[PDB]
Amino acid sequence: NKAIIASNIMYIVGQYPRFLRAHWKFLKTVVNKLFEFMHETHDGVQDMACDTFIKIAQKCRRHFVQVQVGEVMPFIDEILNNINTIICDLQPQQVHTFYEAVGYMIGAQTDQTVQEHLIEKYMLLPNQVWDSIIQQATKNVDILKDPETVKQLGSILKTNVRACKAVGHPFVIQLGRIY
Amino acid sequence: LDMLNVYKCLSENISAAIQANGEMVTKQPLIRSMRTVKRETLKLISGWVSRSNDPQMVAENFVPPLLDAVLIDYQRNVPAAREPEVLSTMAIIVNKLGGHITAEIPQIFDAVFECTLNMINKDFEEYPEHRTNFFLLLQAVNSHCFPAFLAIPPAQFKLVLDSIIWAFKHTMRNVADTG
Amino acid sequence: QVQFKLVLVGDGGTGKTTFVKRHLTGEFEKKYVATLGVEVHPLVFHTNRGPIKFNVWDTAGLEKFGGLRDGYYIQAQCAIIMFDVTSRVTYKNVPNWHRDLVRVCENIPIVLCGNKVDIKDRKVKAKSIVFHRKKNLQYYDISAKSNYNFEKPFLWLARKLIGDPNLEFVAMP
Ligand SMILES: Nc1nc2c(ncn2[C@@H]2O[C@H](COP(=O)(O)OP(=O)(O)OP(=O)(O)O)[C@@H](O)[C@H]2O)c(=O)[nH]1
Ligand SMILES: [Mg+2]
């Protein structure tokens, strides 16, 4: 029962960004609740929690990259310094939906310099796998024939595609780095 | 709308030219010509809002497109390329719209404030026009949109007030007096 | 073609330096970088009676960047007091500048210049500018930003120094 209820609460709160955009503390509380639900093993809850989060990010993108009252650092930072501890239990597709969600936040930081730093760290995790697979391919190109490494190159790219859909043009700094 | 598009086209053409070859480029036909479309564009925008007589309609239609077109453009410009008249143009609209714009100070001050402040916080000489204007703006906001200074966090507010101290320490009579 | 020593004085931000630059370079300085002490600048105008040279002693207006203040004036042959119509304070101190100057130079053609006429919101109405009258100084309204009455101060001083009321600038090689 609790999961069916929690989902509806999360659906309702997801439909009123106007209210979230006026009440940071609540927004904050909601986002964190979603981050917790992201390790929930009950059926569907993780799909629910991701849908809501991307929804909210899209609609409240600016509040995550600008410092709110009662804080001394933009929420994105906490989120970025923890990506792994949050998404560790998510499935492949859900991880992409998560990356797309943060991508929208990044797209809010119009300030060149800072957006660039945000972007570099945003793509830091996926980049490690990439950089790794790449150096080994520069020793034996038979590796790009390895089932597992090809499965990863797929997922890395898939992640790169979502980030780009949300970040927009500025994402060029990333594309150029691996193009 | 289109006029804003071309304004932004030129504003990005100029900044690049400068970023690629230093201030010097400003001192030649084409650039000075492109500066002119920008400046008259700003004259037109501010020149009308001044003699307008329906604040809300003006704040809900002719103001939001200014954000991405003129403000975030002024933000993304290289220091040498930013148009000082952007600040003074905005100052005039605050004087006119007043309370009807008090809710957009957040969005505006973001783009221009801090980034402009870093151009005028090293000494008391460089970027004269930017000094003068910036404080006509800050004057206006404080004068007709004070509530804004309360909405923002104590950390941001402080940064504002200390900026004022900075004003009245100037040796340029006008800047220090405005402070 | 002999020359002359011209001492330029006034408050800070008055536009003394800016005025001088305009003449030699033709450019207009928008920034305010206060002059420390003095900066001798030779200026040349070509008249119908041979070239003429002014050694502009652009002094400082600020009190802490003063220098050998009254010490610069010695041996002067003409002067220019300048104030800013946007700041009354700089007109109320004019008497102080004329003071120091004549205590060093008893009788030399002087000119009083109200700079910044171009700025629409003028805080020093012409009705108030009367100090030159009883001290028998010449006066002009000027703007280094628009070249308004740009060469009046110098043209007048030339009339006096060369003892010719019909001297005219021409800019002949
Ligand atoms: N609008 C306007 N501004 C002027 C005019 N003349 C000078 N200024 C500005 O006023 C300031 C005056 O600067 P300076 O020429 O260095 O003044 P100053 O008399 O040399 O000051 P000190 O060297 O300290 O004695 C500069 O910022 C100029 O850009 C003018 O005619 N019109
Ligand atoms: Mg000087």
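Throughout, chain C uses Swiss-Prot numbering, with the displayed residues spanning 8-180 in order.
Header says: X-ray crystallography, 2.9 Å.
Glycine is no exception: its Cβ is also placed from the backbone N, Cα and C atoms.
Secondary structure from DSSP puts C:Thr24 (mutagenesis position) in a helix. Taking all protein chains in view, 23 other C-beta atoms sit within 10 angstroms of the C-beta of C:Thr24 (mutagenesis position). The GTP binding site feature in Swiss-Prot is assigned to C:18-25, C:36-42, C:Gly68, C:122-125, C:150-152; the stated evidence is experimental evidence.
Counting every protein chain shown, the Cβ of C:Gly19 (mutagenesis position) has 20 other Cβ atoms within 10 Å. Here the residue is the original one, but Swiss-Prot notes a mutagenesis experiment at this spot, C:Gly19 to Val: Blocks DNA replication; when associated with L-69.
Under its mutagenesis annotations, Swiss-Prot gives C:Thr24 to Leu the following note: Has low binding affinity for GTP and GDP. Almost completely abolishes interaction with BIRC5.
Cβ contacts within 10 Å of C:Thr25 (mutagenesis position), excluding its own Cβ and spanning all protein chains shown: 20. One mutagenesis experiment named in Swiss-Prot is C:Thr25 to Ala, and its note says Minor effect on the interaction with the alpha phosphate group of bound GTP.
Here the residue is the original one, while Swiss-Prot reports the published mutagenesis C:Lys37 to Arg with the comment Decreased acetylation. According to DSSP, C:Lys37 (mutagenesis position) sits in a coil region rather than a helix or strand. For C:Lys37 (mutagenesis position), applying a Cβ distance below 8 Å and a minimum sequence separation of six or more within one chain yields no residues.
Annotation of the published mutagenesis C:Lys37 to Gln in Swiss-Prot: Mimics acetylation; enhances the nuclear export of RELA/p65; the original residue is retained in the structure shown.
Counting only same-chain residues six or more apart in sequence, the Cβ atoms lying under 8 angstroms from the Cβ of C:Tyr39 (mutagenesis position) belong to C:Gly20. While the structure shown retains the original residue, Swiss-Prot records the mutagenesis experiment C:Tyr39 to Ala with this note: Abolishes steric hindrance that traps the essential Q-69 in an unreactive position, and causes slow GTP hydrolysis in wild-type. Loss of one hydrogen bond with the gamma phosphate group of bound GTP.
For C:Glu70 (mutagenesis position), the count of additional Cβ atoms within 10 Å of its Cβ stands at 9 [all protein chains shown]. The mutagenesis experiment C:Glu70 to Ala is recorded by Swiss-Prot, whose note states: Strongly decreases the relase of bound GDP.
For C:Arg76 (mutagenesis position), applying a Cβ distance below 8 Å and a minimum sequence separation of six or more within one chain yields C:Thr66, C:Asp107. In the three-state DSSP classification, C:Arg76 (mutagenesis position) falls within coil. Quoted from Swiss-Prot for the published mutagenesis C:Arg76 to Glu: Probable loss of interaction with NUTF2. Loss of transport to the nucleus.
C:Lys134 to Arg appears in Swiss-Prot as a published mutagenesis result, with the remark: Loss of normal mitotic chromosome segregation and formation of sister chromatid bridges. Under a cutoff of 8 A between CB atoms, and with a sequence separation of 6+ in the same chain, C:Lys134 (mutagenesis position) has no neighbours.
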Exercise for the section: Identify, among the binding-site residues C:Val40, C:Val124, C:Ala151, the residue whose Cβ has the fewest other Cβ atoms within 10 Å in this structure. Expected result: C:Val40
Handout entry: Distance check against C:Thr24 (mutagenesis position) for the binding-site residues C:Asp18, C:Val40, C:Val124, keeping those with Cα within 10 Å
Key = C:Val40
Practice task
Using all protein chains in view, find how many other C-beta atoms are within 10 Å of the C-beta of C:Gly68 (GTP binding site).
Solution key: 24
Completion exercise
Note: in the chain of C:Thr21 (GTP binding site), residues six or more apart in sequence with C-beta under 8 angstroms of its C-beta are C:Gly68, C:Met89, C:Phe90, C:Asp91, C:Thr97, C:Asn122
Exercise for the section: Note down the number of other Cβ atoms within 10 Å of the Cβ of C:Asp18 (GTP binding site), including every protein chain shown. Expected result: 24
